[PDB]
Amino acid sequence: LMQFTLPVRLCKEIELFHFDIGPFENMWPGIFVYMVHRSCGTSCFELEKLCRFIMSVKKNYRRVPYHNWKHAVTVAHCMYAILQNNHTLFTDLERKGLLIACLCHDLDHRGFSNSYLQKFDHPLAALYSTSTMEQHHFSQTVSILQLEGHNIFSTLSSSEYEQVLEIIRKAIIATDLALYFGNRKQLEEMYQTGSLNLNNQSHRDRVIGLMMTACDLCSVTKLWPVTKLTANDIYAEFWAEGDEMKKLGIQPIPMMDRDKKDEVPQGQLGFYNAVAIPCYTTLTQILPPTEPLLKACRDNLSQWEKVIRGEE
Ligand SMILES: CNC(=O)c1cc(CCc2nc(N3CCCC3)nn2C)nn2c(C)c(C)nc12
Ligand SMILES: [Mg+2]
Ligand SMILES: [Zn+2]
């Protein structure tokens, strides 16, 4: 049969958490298929249907600085590395669902926050009052799954199909960072009082939610030159949103005001201390083989501290 194979450097480095998928857009579909085949199996999906799905998913990502097709594949590769390091912890349906959820999690993103849509009074904010963009990403995911020749889950039973679409729905909603803070607090308590139980479905859901946040923020877990250059894309978006806030007559938050360019190093420090380090710390407590993510995050925090100290 038709296994995908990558050049040697990619075949070895794709297994590491800090892998960068590279600037060759046309290799990203094959990288994703490679990851499905090893994390799920060559039997998981029909190749023709899977390729058609990947290509329609790509076409539904917009040409924005950060929440684009490269972000989708990057977040899928981090999930691949988590799954491969935790072989026996995940059901067959979770392996199938979670790489798709990661590829789909920002479908049709416009480069604006939930809060900008609510202040603009975008129609999506009337359709979906919370997790506005995330309910949209899941809606786009189901749309693409229902196109002719695109049902990659066609061999699942009714109830198995409904279970995989529910894994995907919850995984995509969990990428709303507003939801992460309480999810991580609850997981911290359950781990520390030893109530955490992976046979409890509502516990798994929380653990998958945290994995989704970890994959989504995995820019902070890369080699420093990748982390630093990715931050430029992340701010290009925020700062355009700031501009759009100022056009509505609203002062943006500091994170989104290009007038505060000079404070970026201190804003990154805050973000590693308030979001990233807590995220990968709680993830490593629950799933010990993810420790390389925490280590890499701490390495980047220390690089941001050097930037502030004028050593870079
Ligand atoms: C959901 N993700 C995020 O919201 C997110 C935010 C930031 C922005 C961090 C931030 N900067 C600043 N300002 C204040 C004035 C100058 C700079 N204030 N703050 C909190 N970086 N970032 C990364 C790298 C990644 C992966 N994700 C992020
Ligand atoms: Mg998102
Ligand atoms: Zn994302």
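Residue numbering in chain A adheres to Swiss-Prot, whereby the residues present occupy positions 725-1036 in order.
We read in the header that X-ray crystallography, 2.0 Å was used to get this structure.
Just so you know, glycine gets a Cβ as well, placed from its N, Cα and C.
Residues or ranges marked as 3',5'-cyclic GMP binding site by Swiss-Prot: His791, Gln992. Among the features that Swiss-Prot reports, active site, proton donor is placed at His791. The annotation divalent metal cation 1 binding site is assigned in Swiss-Prot to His795, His829, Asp830, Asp940 on the grounds of experimental evidence. Per Swiss-Prot, mutagenesis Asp830 to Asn is noted as: Reduces activity 1000-fold. Under mutagenesis, Swiss-Prot gives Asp830 to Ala with this note: Loss of activity and of zinc binding. Sequence annotations record features per position, and here Swiss-Prot assigns divalent metal cation 2 binding site to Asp830 based on experimental evidence.
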For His791 (3',5'-cyclic GMP binding site), the same-chain residues 6+ apart in sequence with C-beta under 8 angstroms from its C-beta are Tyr785, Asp830, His833, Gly835, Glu961
Binding-site residues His795, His829, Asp940 vs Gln992 (3',5'-cyclic GMP binding site), shortest C-alpha separation belongs to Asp940
Across the binding-site residues (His795, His829), the Cβ with the fewest other Cβ atoms inside 10 Å is that of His795
Given the divalent metal cation 1 site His795, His829, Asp830, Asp940, its other Cβ neighbours within 8 Å of the Cβ centroid, in chain order, are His791, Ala796, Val799, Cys826, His833, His861, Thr899
CB neighbours within 10 A of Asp830 (mutagenesis position), counting all protein chains shown, number 27
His795 (divalent metal cation 1 binding site) falls, by three-state DSSP, under helix
Hits among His795, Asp830, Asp940, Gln992, i.e. recorded positions with CB under 6 Å from ligand 2, come out as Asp830
